[PDB]
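Peer 1: Can you keep this structure in mind? I'll have questions shortly.
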Amino acid sequence: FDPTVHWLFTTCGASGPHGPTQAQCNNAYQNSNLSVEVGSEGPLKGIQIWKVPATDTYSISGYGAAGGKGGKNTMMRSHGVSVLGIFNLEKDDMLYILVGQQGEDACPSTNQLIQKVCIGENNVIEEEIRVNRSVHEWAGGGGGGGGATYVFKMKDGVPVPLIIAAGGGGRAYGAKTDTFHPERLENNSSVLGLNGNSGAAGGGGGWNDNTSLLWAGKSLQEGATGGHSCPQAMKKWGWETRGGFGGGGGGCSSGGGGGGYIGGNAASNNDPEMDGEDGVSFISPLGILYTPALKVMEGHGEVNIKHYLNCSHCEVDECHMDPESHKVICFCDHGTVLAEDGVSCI
Amino acid sequence: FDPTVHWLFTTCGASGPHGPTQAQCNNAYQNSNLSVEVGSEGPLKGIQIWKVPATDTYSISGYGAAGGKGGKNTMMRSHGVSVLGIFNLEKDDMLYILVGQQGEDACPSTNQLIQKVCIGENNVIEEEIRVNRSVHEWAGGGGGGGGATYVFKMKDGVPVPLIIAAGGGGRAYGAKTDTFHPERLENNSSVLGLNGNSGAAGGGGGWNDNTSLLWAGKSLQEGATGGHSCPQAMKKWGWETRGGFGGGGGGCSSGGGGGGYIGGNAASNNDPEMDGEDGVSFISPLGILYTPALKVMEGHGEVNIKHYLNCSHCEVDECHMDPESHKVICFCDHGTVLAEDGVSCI
Amino acid sequence: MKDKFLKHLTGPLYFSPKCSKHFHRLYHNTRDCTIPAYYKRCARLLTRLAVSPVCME
Amino acid sequence: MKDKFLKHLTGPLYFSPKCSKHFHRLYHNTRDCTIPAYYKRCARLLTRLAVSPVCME
C-alpha cells in the first residue's frame, strides 16, 4: 500500500443548514482519487456514500464543524472537535459520511439594519438589556451551532455509528469571554444519542431522536438539517443564524447548540450571554480510539481516511513515516534511543 | 434636512461576476429608508435604480470593489478606489447605481486538487516555472479583477456618468510584492472609456466599449459582467477566478484587470507574477470632486448618498457636524482658532 | 481613544496646508473615519492621502 | 523552523508519558501537524492535549 494515499471528504463547497448535492461533490472531487454518491432525497440527503477500496485497517479522522460567531466578531468561535479512530473495513463496504457544516455567524449581515447592529451603530439590544435585563423583542444575534461529522454504516438497515465528531456550539450575542468546556466523548452505544435541550435557541441534533422544534438541529437519522433561527428574531428584523448541516442548532439572542452523538444544549431562556454547548462525540466499540477528542476546526468539518500504518512489528507499537521519503521509524518513549536493530529501544 | 439621513447602497448580498436580483435588494434593504428597482434583463441587469427624494445638493461617495487574491493568501489584495463628489440633483431624478463586486480569489477552492495547490502541497506550477520560465499548461491562480462602482443617469436614454470608482486589479499567482500604483482619475468626458488590455487574463471593463473575449470584463453599457477565467485554467483543472460584477476582468495565472471608466490592463502574456491593474476612476464635470481618489475598500464596493452640508455660510467654505448632538462647526485652516462669531477664525 | 487609535495604525504622517483641506474632509465627512468599526478603512484613506501627489509637493 | 514554529503559538507545555504517547500520534500522524499550512490547527490540537484530563495528572 502507498503510504501517502488518503481520501479527504469535505463539504463539497456546501454551506449552511443543508448538505451538498451530487454535482457539488463531483465538482469538488474532480481529478482526485475520491468518488462518492450523494443522496438527493430523504434522511440521507447530503450524506456522501463511499466504497471501501480494499479490506484493511483504516485510520478515520473526523472533524466537526465550528459554531457561528455572535453579535460582535471579537470573540473566537467554538471550534469543532476532532476524533481519530482505527477500524477494520472489508472491501466493498459502504461508509456513510456526513461532513458537518459551520454554523452561521450573526455578523456580517447582508441586511443593512442588522449590519448597523453589527458595526455598533445600532444599540437597541443594549438598551433592551439595560431596561429589562432580558431580550424579548430584539431577539437575535447568537451564532448557530456547528454541525457534527458522522461516519457510519448501514448494518442490516439500522444505521450503526463508527465516528462522530461533535460540532461546536454557537456564540451568544453578548459573549463576554472565551472559556470553552472539556470535550465530551462517548464510547458506549447503550447511551442514547438524544438531541440537545432547546430554549430560545435550538439545541444540537443528536444521533437518533425526534425533532419537532424548527430552531432545533435535526438528528442524524431524520436528516441532520441545521435548525432555523428563533421565530422572534425573524419576525422582528429577519436576523437569521441557522445551524450548520449535521445537526447544528439554530441561533437566537443566545447561541445554538452544536451537533453530535448527543446534541449540545442551549440556554433555557433567551440569555444574550449563554453560548450553545458543543455536542458529544462518539467512537464506536468496533474501533480503537487513536487520539482523544480535541477542539480544532475553525470552519467546516472534514473526514480523512487513510491506511493505518501497521506497526506491531517493532517493540513499541507506535511509529510514524518519515516525511522525506524514508522508511517507517518506530518511536521510543522517555529518553530511550532507537537501537541499531531498528525495532527495540535503549 | 436631518443631517444623519443617508442612503447606503451595497451589493445586496450578491457576489461574483453577476449583480443582485430584485429580491436580494428587497431583502438587504428591508426596514430601511432605501428602496431601489433592480433590472432583471438586458444591459441594466443587476443595476439598482433610485429615485432622488428632493431637489438638493447631495454628496455621493462611491467605493469600488477590491480585486481577488493570488495563489498564496499572504499578499494583500488590491483595494478598490473611493471617489467623493458633490452633485445637484432635482426631485424624482433616477440614479443608476452599480455597486461593484469583489473579484474572486484563487484560494481557498472547493476543488481539492486546487486546494492542494493552495496549501502548498502541490507544486506543479513551481516546477513548470523552473523548467520553462513560463506557465502554459498549469495556468490559473491569479485573482479576478474587482468590479467598479458606477453612479450615472439616463439623459435621453443615453447613460451619462456621474461617479465611477475603479475596482482593484487581481493579484497574480506568484505575487512577490505588495506595491500598488497611484490612483488614476478622469474628469474629462471626452476621453473614451475603453476596456483594459487583455492578455492571458482579462482586462477590466470600461464605461463604453465592445467586449468580445470571454475572460475580459464587460463594459458598463454592455452589462459590466465580470469575465470568466482563461480557457487554459478551466481546461486543465477547472481553476476559476472570475472578475467581479462591474467590469472586473477574469483571472489566469496572471491577475485580472479591475473595472472603471477605463478598465485596468492585464499582462500581455501569462506572467505568473504580473498583477492586474486597477481601473481608471471618473468624476463628472457636472459635479465637484470632494476628495481625491484613494484605494480603501477590501471587499465589495458601496455607495453612500447624503445631503451635502452647506459650509458656505462661514468664511471658510469647509465645515462639519459635531457627532455629540451639536451644531455645525466651521473648519479653521492652519492654526487659526474660531472666534466668538463662529464664522471666522483668528 | 479617539484620534491616537488611528495614529497607531496609520503612523505619524506629515501634511501640507493644501493637504489639510482634504484631511479634514476625510476625517469628519466620510463614513470610514466617522464610524469607529471602520477604523482600518480610515487608516488606509489617510495613508493614501499621504502619498497623494498633492501632499507630495 | 519546523518545531519551534509550533512552540511560538502553543507555548512551553508539559507532558506525561501517556501524554507523550498521544503527542507523538498528534505530531506525526495527523494532517494538522504534518502539513505546514495547517500549523494553527496543529497548535490548537497540542494546546487541547495540554488541558486534556490524561495530561492533567
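Per Swiss-Prot, chain D residues shown: 93-149, in order.
Method of determination (from the header): electron microscopy, 2.3 Å.
Every residue, even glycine, has its Cβ placed from backbone N, Cα and C.
For D:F97 to E, Swiss-Prot lists a mutagenesis experiment annotated as follows: Slightly reduced affinity for receptor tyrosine kinase LTK. Here the residue is the original one, while Swiss-Prot reports the published mutagenesis D:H100 to E with the comment Slightly reduced affinity for receptor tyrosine kinase LTK. One entry in Swiss-Prot concerns the mutagenesis experiment D:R123 to E. Its note says: Reduced affinity for receptor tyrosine kinases ALK and LTK. The annotation that Swiss-Prot gives for the mutagenesis experiment D:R136 to E reads: Reduced affinity for receptor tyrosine kinases ALK and LTK.
So where do these features actually land, and what's packed around them?
Peer 2: Every protein chain considered, the tally of other Cβ atoms within 10 Å of the Cβ of D:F97 (mutagenesis position) stands at 13.
For D:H100 (mutagenesis position), the count of additional Cβ atoms within 10 Å of its Cβ stands at 9 [all protein chains shown]. The DSSP secondary structure for D:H100 (mutagenesis position) is helix.
The secondary structure of D:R123 (mutagenesis position), as reduced to three states from DSSP, is helical.
When secondary structure is read from DSSP and collapsed to three states, D:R136 (mutagenesis position) falls in the helix class. Cβ contacts within 10 Å of D:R136 (mutagenesis position), excluding its own Cβ and spanning all protein chains shown: 21.
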Peer 1: I'd like to confirm something. Which of the mutagenesis positions, D:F97, D:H100, D:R136, has a Cα closest to the Cα of D:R123 (mutagenesis position)?
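Peer 2: Nearest listed residue in space: D:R136.
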Peer 1: What subset of the mutagenesis positions D:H100, D:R123, D:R136 has a Cβ sitting under 8 Å from a Cβ of chain A?
Peer 2: D:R123, D:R136
Peer 1: At the level of the C-alpha atoms, what whole-angstrom distance separates D:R136 (mutagenesis position) and D:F97 (mutagenesis position)?
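Peer 2: The separation of the Cα atoms works out to 13 Å.
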Peer 1: Determine the Cβ neighbour count for D:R123 (mutagenesis position): the number of other Cβ atoms within 10 Å of its Cβ.
Peer 2: 19
